[PDB]
Amino acid sequence: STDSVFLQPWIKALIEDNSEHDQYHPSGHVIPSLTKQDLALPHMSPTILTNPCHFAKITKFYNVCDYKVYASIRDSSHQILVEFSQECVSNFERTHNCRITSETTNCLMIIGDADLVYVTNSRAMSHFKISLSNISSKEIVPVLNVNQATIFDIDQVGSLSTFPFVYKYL
């Protein structure tokens, strides 16, 4: 099923339960690893369907650096920045024959093999190309690092509004 009924809040709870940025592993994975088969047919994979954590929406992308894509995603609740590893990019391209920023800001995406890591202002400035001072209340904010990703035009997504959520209520 491609129904969006499987899109439930998880980002908010995830960052709240892992607010200990000094204790949580920098590369601590937050969701199960997905396969190329899962990325091929995520709407046919119960592992994904029954786990809202795998569901995400793209609101806007920033840039690409070091063969990694830097964008912003959210869910039914709050919004958080996401970095796509070189592995993620390569696999995505093989699957979809396109880039992760190829008109995906109104599409519905699925993440896999992702971990949670906290970054500073200068980091988000140098990586995501955006200072946190304008999009956060704190100098240190959580970011999602995704190794498996696949995007399908299922659910139309709104644009990136000018207001932080996860970085505002951290």
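Please read every residue number as a count from 1 along the shown chain.
Backbone N, Cα and C atoms are what each Cβ position is placed from, and that goes for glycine too.
Other C-beta atoms found within 10 angstroms of the C-beta of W10 (mutagenesis position) number 20, with every protein chain shown included. Secondary structure at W10 (mutagenesis position), as computed by DSSP, is coil. Experimental mutagenesis at this site is recorded by Swiss-Prot as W10 to A (Swiss-Prot position 21), annotated: Causes telomere shortening.
For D38 (mutagenesis position), the same-chain residues 6+ apart in sequence whose C-beta sits under 8 angstroms from its C-beta are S45, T47, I48, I110, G112, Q148, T150. Following the DSSP three-state reduction, the secondary structure of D38 (mutagenesis position) is helix. Looking at Swiss-Prot, you'll find the mutagenesis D38 to A (Swiss-Prot position 49) noted as follows: Reduces ability to dimerize and causes telomere shortening.
Spatially close to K57 (mutagenesis position) yet at least six residues away along the chain are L7, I73, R74, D75, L108, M109, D155, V157, judged by Cβ distances under 8 angstroms. While the structure shown retains the original residue, Swiss-Prot records the mutagenesis experiment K57 to A (Swiss-Prot position 68) with this note: Reduces ability to dimerize and causes telomere shortening.
One mutagenesis experiment catalogued in Swiss-Prot, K57 to E, S or Y (Swiss-Prot position 68), is accompanied by this note: Causes telomere shortening.
Here the residue is the original one, but Swiss-Prot notes a mutagenesis experiment at this spot, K60 to A or E (Swiss-Prot position 71): Causes telomere shortening, but does not impair interaction with the telomerase RNP. The DSSP secondary structure for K60 (mutagenesis position) is strand. Within 10 Å of the Cβ of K60 (mutagenesis position) there are 15 other Cβ atoms, across all protein chains.
For the mutagenesis result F61 to A (Swiss-Prot position 72), the note given in Swiss-Prot is Causes telomere shortening.
Where Swiss-Prot documents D75 to A (Swiss-Prot position 86) as a mutagenesis experiment, the accompanying text is: Causes progressive telomere shortening and cell senescence. Under the DSSP three-state reduction, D75 (mutagenesis position) is assigned to coil, being neither helix nor strand.
Swiss-Prot documents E93 to R (Swiss-Prot position 104) as a published mutagenesis change and attaches the note Impairs interaction with the telomerase RNP and causes progressive telomere shortening and cell senescence. DSSP assigns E93 (mutagenesis position) to a helical segment in the three-state reduction.
Under its mutagenesis annotations, Swiss-Prot gives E93 to A (Swiss-Prot position 104) the following note: Reduces binding to DNA and RNA, and causes progressive telomere shortening and cell senescence. Around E93 (mutagenesis position), the same-chain residues at least 6 positions away in sequence with a Cβ under 8 Å from its Cβ are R99.
DSSP assigns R99 (mutagenesis position) to coil in the three-state reduction, outside any helix or strand. Residue density at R99 (mutagenesis position): 14 other Cβ atoms are found within 10 A of its Cβ, drawing on all protein chains shown. Here Swiss-Prot describes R99 to A or E (Swiss-Prot position 110) as a published mutagenesis experiment; the accompanying note says: Causes progressive telomere shortening and cell senescence, but does not impair interaction with the telomerase RNP.
When Cβ atoms from all protein chains are considered, those within 10 Å of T104 (mutagenesis position) total 25, not counting its own. In the three-state DSSP classification, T104 (mutagenesis position) falls within coil. For the published mutagenesis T104 to A (Swiss-Prot position 115), Swiss-Prot gives the following note: Impairs interaction with the telomerase RNP and causes telomere shortening.
As a published mutagenesis entry, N106 to A or K (Swiss-Prot position 117) appears in Swiss-Prot alongside the note: Impairs interaction with the telomerase RNP and causes telomere shortening.
Swiss-Prot documents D153 to A or R (Swiss-Prot position 164) as a published mutagenesis change and attaches the note Causes telomere shortening, but does not impair interaction with the telomerase RNP. A 10 Å cutoff on Cβ-Cβ distances gives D153 (mutagenesis position) a total of 11 other Cβ atoms nearby, all chains included.
According to Swiss-Prot, the mutagenesis experiment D155 to A (Swiss-Prot position 166) carries this note: Reduces ability to dimerize and causes telomere shortening. In the three-state DSSP classification, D155 (mutagenesis position) falls within coil.
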Completion exercise
If we take the Cα of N106 (mutagenesis position) and draw a 10 Å sphere, the mutagenesis positions of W10, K60, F61 inside it are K60
Problem - Rounded distance in angstrom between the Cα atoms of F61 (mutagenesis position) and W10 (mutagenesis position) - result: 21
Fill in the blank from the handout: If we take the Cα of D153 (mutagenesis position) and draw a 10 Å sphere, the mutagenesis positions of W10, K60, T104 inside it are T104
Practice task
Using all protein chains in view, find how many other C-beta atoms are within 10 Å of the C-beta of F61 (mutagenesis position).
Solution key: 21
